[PDB]
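These notes concern the structure reproduced below.
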Amino acid sequence: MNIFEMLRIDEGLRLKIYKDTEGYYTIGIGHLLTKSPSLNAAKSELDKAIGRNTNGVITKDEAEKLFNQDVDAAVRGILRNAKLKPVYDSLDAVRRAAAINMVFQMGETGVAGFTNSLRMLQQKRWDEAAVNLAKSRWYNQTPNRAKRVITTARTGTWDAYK
Ligand SMILES: [Cl-]
Ligand SMILES: [Cl-]
């Protein structure tokens with residue numbers, strides 16, 4: 001199990017524009033296209049992203065290219081962030097996949113926001129961090145995925161995904 005397989009489980013794969021849990025226009029593997037209500041703005045962003053006229057539909061390959069860019073952007077975003085970087089450096093490779101999951105789903109800014117949890121993670125206070133992470137809109141909004149991520153952080157094992 002790795003970060004790519006973990007995310008593919010959590011986000012699914014969809015070849016046609018769709019709406020996320022929050023209601024945003026998304027495509028492929030969790031790739032947020034826009035927060036704008038227009039399905040036309042979405043189609044617009046979509047073709048810009050792919051480099052062709054898609055009419056809201058893409059191939060598996062295309063979807064895979066997008067996913068590769070986003071994980072890379074997630075990682076680089078973590079490494080470039082003054083709040084995130086130290087937590088990350090401090091962690092083992094499984095736990096690291098967990099911070100990467102979060103950043104991919106809620107953006108660098110969001111996660112950088114989780115001040116307290118971050119501090120507990122760095123101090124390697126697992127249980128307490130787990131509890132604190134659950135006291136969030138994130139957890140309330142998508143609880144089954146959040147539980148899986150939270151367990152990965154608390155444990156350093158891939159249990160929740162096996
Ligand atoms: Cl893009
Ligand atoms: Cl969920």
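This entry, so its header tells us, was determined using X-ray crystallography, 1.9 Å.
Quick reminder: no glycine exception, Cβ is built from N, Cα and C everywhere.
Under the DSSP three-state reduction, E11 (mutagenesis position) is assigned to helix. Neighbour density for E11 (mutagenesis position): within 10 A of its CB lie 19 other CB atoms from the protein chains shown. The active site, proton donor/acceptor annotation in Swiss-Prot covers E11 (among others).
Sequence-distant contacts (6 or more apart, same chain, Cβ under 8 Å) of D20 (mutagenesis position) comprise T26, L32. According to its DSSP assignment, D20 (mutagenesis position) is coil. Under the heading active site, proton donor/acceptor, Swiss-Prot lists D20 (among others).
Within 10 Å of the C-beta of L32 (substrate binding site) we count 16 further C-beta atoms, all protein chains included. Annotated substrate binding site per Swiss-Prot: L32, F104, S117, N132, in sequence order.
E11 to Q appears in Swiss-Prot as a published mutagenesis result, with the remark: Complete loss of activity.
Experimental mutagenesis is annotated in Swiss-Prot for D20 to A, N, S or T, with the remark: Complete loss of enzymatic activity.
A mutagenesis experiment is reported in Swiss-Prot for this position, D20 to E or Q, and the note states: Loss of 99% of enzymatic activity.
Mutagenesis annotation in Swiss-Prot: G30 to F, described as Almost complete loss of enzymatic activity. The enzyme is destabilized by 1.5 kcal/mol; the structure shown retains the original residue. Of all the Cβ atoms in the protein chains shown, 19 others lie within 10 Å of the Cβ of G30 (mutagenesis position).
When secondary structure is read from DSSP and collapsed to three states, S117 (mutagenesis position) falls in the helix class. Annotation of the published mutagenesis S117 to F in Swiss-Prot: 10-fold decrease in enzymatic activity; the original residue is retained in the structure shown.
As a published mutagenesis entry, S117 to I appears in Swiss-Prot alongside the note: 500-fold decrease in enzymatic activity. Neighbour list (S117 (mutagenesis position), Cβ cut-off 8 Å, at least 6 residues apart, same chain): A129, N132, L133.
Swiss-Prot documents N132 to M or F as a published mutagenesis change and attaches the note 2-fold decrease in enzymatic activity.
All protein chains shown were included, and the count of other CB atoms within 10 Å of the CB of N132 (mutagenesis position) stands at 19. One entry in Swiss-Prot concerns the mutagenesis experiment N132 to I. Its note says: 5-fold decrease in enzymatic activity.
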Reduced DSSP assignment, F104 (substrate binding site): helix
Secondary-structure category, per DSSP, in which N132 (mutagenesis position) falls: helix
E11 (mutagenesis position) and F104 (substrate binding site), distance between Cα atoms, whole Å: 10
Pairwise CA distance, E11 (mutagenesis position) versus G30 (mutagenesis position), rounded so that it is a whole Å: 5
